[PDB]
Amino acid sequence: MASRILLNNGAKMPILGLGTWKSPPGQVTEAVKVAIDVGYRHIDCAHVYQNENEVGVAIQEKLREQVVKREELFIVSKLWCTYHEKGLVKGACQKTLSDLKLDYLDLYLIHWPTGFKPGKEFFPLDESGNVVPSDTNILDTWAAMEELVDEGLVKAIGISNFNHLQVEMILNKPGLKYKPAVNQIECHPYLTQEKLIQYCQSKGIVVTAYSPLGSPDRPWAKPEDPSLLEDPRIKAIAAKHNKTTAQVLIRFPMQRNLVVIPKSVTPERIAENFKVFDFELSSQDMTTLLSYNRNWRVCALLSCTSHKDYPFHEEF
Ligand SMILES: NC(=O)c1ccc[n+]([C@@H]2O[C@H](COP(=O)([O-])OP(=O)(O)OC[C@H]3O[C@@H](n4cnc5c(N)ncnc54)[C@H](OP(=O)(O)O)[C@@H]3O)[C@@H](O)[C@H]2O)c1
Ligand SMILES: C[S-](O)c1cccc(CNC(=O)c2ccc(F)cc2OCC(=O)O)c1
């Protein structure tokens, strides 16, 4: 299938990218170098991942080596929750640009709808363990994101972990200048997201699926949690197609017109995960994978369940 999807800003976005959350700083430079060498053109980043400098080393080296031109890359980062204030957005973007060695981002996302008190700590807590919110309304954060487009720092802006009412709040913003190009959300066979995906696609917003393999390295994993990569039903579909379970899990969102961002620091897996443009899941396979939904979330933002903008109380 086609390698890129057209965004509502007129630019094309590669449907397969490399994730970088949890990629160790001493391994992510080589991971991104390998990824670019084996065909990846989209890297998903974030300031909160604390490894953008090392990602940037890889990008810059492959640009210097002329393995790829800047216009061929699609680099995404995200505004962390402690920078939702109007006066902090530009500097947060600029710090990400400096770390990544870039003079623009292809896409910059509001990482979560929840703003937190600014400061050094990424999760400021009160003495009782609750996250300390910011009063900055997300519409005002959106206006600050729009300024970045108009200053040439980013080509597109979008959102992440927004529920459908929060997307709708942006779309209904008075004086809205740029619609969100993307909503990046958790999506896999155990959290299939039919309702939110349909809503976003109907508005021309492209959906990126994160944790497509179920994030087996997530720090809060428990032994009793479900495991996509070990699910015998998914292994059976993979075996039938002579592919790995990971390859099925990556191809699944692609066939839903989603972008997908599997993470790996393992060279062989980085290459394997990209080899998903040479086979097709049947409609029956797709419906079967969808049937595994259990509304199970890797990323529930649990310290934030009383924040006014916590996204996961709503059904979708
Ligand atoms: N917007 C958000 O709030 C948000 C939240 C979560 C994730 N994300 C983004 O989405 C990306 C992907 O999600 P994720 O990191 O949570 O998890 P994931 O991509 O679902 O899974 C990554 C895990 O799978 C392993 N793996 C990768 N390819 C494999 C293969 N072929 N066979 C077996 N195991 C394989 C990796 O191991 P190795 O690395 O050791 O090879 C790692 O432990 C993130 O890195 C981040 O960029 C965004
Ligand atoms: C549901 S509450 O809304 C929320 C809020 C906020 C957040 C949440 C979840 N996360 C975490 O934890 C985190 C941290 C750190 C890092 F580095 C990373 C991570 O993860 C991945 C992404 O991307 O995020 C939740």
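Heads up, the Cβ atoms here are built off N, Cα and C, so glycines get one too.
If you take the C-beta of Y49 (mutagenesis position) and look for same-chain residues 6 or more apart in sequence within under 8 angstroms, you find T20, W21, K22, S23. According to Swiss-Prot, the feature active site, proton donor maps to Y49.
The annotation NADP(+) binding site is assigned in Swiss-Prot to 10-19, 211-273. Sequence-distant neighbours of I261 (NADP(+) binding site): residues of the same chain at least 6 apart with a C-beta under 8 Å from its C-beta are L16, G17, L18, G19, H42, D44, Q184, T208, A209, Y210, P212.
As annotated by Swiss-Prot, substrate binding site applies to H111. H111 (mutagenesis position): 20 other CB atoms within 10 A of its CB, across all protein chains.
Here the residue is the original one, while Swiss-Prot reports the published mutagenesis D44 to N with the comment Reduced glyceraldehyde oxidoreductase activity.
In Swiss-Prot, the entry for mutagenesis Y49 to F states: Complete loss of glyceraldehyde oxidoreductase activity. The structure shown retains the original residue. Annotation note: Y49 (mutagenesis position) sits in a helical segment as assigned by DSSP.
According to Swiss-Prot, the mutagenesis experiment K78 to M carries the following note: Reduced glyceraldehyde oxidoreductase activity. Mapped onto three states, the DSSP output places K78 (mutagenesis position) in strand. Remark: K78 (mutagenesis position) has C45, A46, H47, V48, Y108, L109, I110, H111, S160 as non-local neighbours, by Cβ distance under 8 Å and separation of at least 6 in sequence.
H111 (mutagenesis position) falls within neither a helix nor a strand when secondary structure is assigned with DSSP, and so counts as coil. Among the mutagenesis results in Swiss-Prot, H111 to N has the note: Reduced glyceraldehyde oxidoreductase activity. The residue drawn here is the original one.
Using a 10 Å radius centred on the Cβ of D44 (mutagenesis position) and all shown protein chains, the other Cβ atoms total 26. Checked against ligand 1, the recorded positions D44, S211, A221, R251 give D44, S211 as the ones with a Cβ under 6 Å from it, listed in sequence order.
Checking the recorded positions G10, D44, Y49, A221, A271 against ligand 2, the ones whose Cβ sits under 6 Å from it are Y49.
Sequence-distant contacts of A271 (NADP(+) binding site), defined as residues of its own chain at least six apart whose C-beta falls under 8 angstroms from its C-beta, comprise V34, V38.
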